[PDB]
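What follows is a short report on a single structure.
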Amino acid sequence: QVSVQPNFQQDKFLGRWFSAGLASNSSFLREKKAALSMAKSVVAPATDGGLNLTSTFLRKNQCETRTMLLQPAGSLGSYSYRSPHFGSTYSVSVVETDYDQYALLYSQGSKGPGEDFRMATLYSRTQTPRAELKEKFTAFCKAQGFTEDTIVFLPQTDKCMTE
C-alpha cells in the first residue's frame, strides 16, 4: 500500500531537517492549523539499527523538544513508532527523498487509540524549499486523499531553530 523510497540509504538521511509541510486527518491539528509552525528535526542512527528523531519547535513562549524512536519495520525506509504515553503504534515510511533537498514522509496509525491517524510530512534541508519541492508535497497529499483544507505549509519561526 505505502510506497517506500527505492534503495533507501539510511546513512544519507541523517542530520538536520526542517518540517516545512504537514497534512493530516486529525481534527485537533485542523483546528490549530494556523498556529502550527516549522519544527527542526535532527536524525541520528539509533542503537537498534533504526533512527532517532529529535524535534524542536516553538509553542506558546517556549521551545519544546520531542524524541521519537523509529524502529526498523521490515524494509529500509519503513519504520515503526510506538508512543510511550498512549501505547499507540504507527507505521512511518520515507516515501521519497533526494537526501540533500527534501523528503516526503507518510505516517499511519496501526494499533491503539491512534489507529485511524494518518499524516503526510514534507521535510526540507533548508527553511525555504523551492516551489517545485512544495509541488511534490501538494501532489502527494492530494493523491493520498488529504483535502486542501488539511494541507499546510508550516511557516518558519525565528526561535527554537538553533544548535
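Per Swiss-Prot, chain A residues shown: 27-189, in order.
Technique stated in the header: X-ray crystallography, 1.7 Å.
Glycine is no exception: its Cβ is also placed from the backbone N, Cα and C atoms.
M64 (mutagenesis position) falls outside any helix or strand according to DSSP and counts as coil. The Cβ of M64 (mutagenesis position) lies under 8 Å from the Cβ of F44, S45, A46, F83, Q153, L180, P181, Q182, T183, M187, each of these being in the same chain and 6 or more residues away along the sequence. Looking at Swiss-Prot, you'll find the mutagenesis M64 to A noted as follows: Reduces enzyme activity almost ten-fold.
Within 10 Å of the C-beta atom of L79 (mutagenesis position) sit 20 other C-beta atoms, taking all shown protein chains into account. What Swiss-Prot says about the mutagenesis result for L79 to A is this: Reduces enzyme activity over ten-fold.
Mutagenesis annotation in Swiss-Prot: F83 to A, described as Reduces enzyme activity about five-fold; the structure shown retains the original residue.
Among the mutagenesis experiments that Swiss-Prot reports, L131 to A is described with the note: Reduces enzyme activity almost ten-fold. Of all Cβ atoms in the protein chains displayed, 22 besides its own lie within 10 Å of the Cβ of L131 (mutagenesis position).
Less than 8 angstroms from the CB of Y149 (mutagenesis position) sit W43, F44, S45, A46, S67, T123, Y128, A129, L130, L131, each of them six or more residues away in the same chain. Experimental mutagenesis at this site is recorded by Swiss-Prot as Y149 to A, annotated: Increases enzyme activity about two-fold.
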For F83 (mutagenesis position), the number of other Cβ atoms found within 10 Å of its own Cβ:
21
Per DSSP, to which secondary structure element type does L79 (mutagenesis position) belong, with helix, strand and coil as the options?
strand
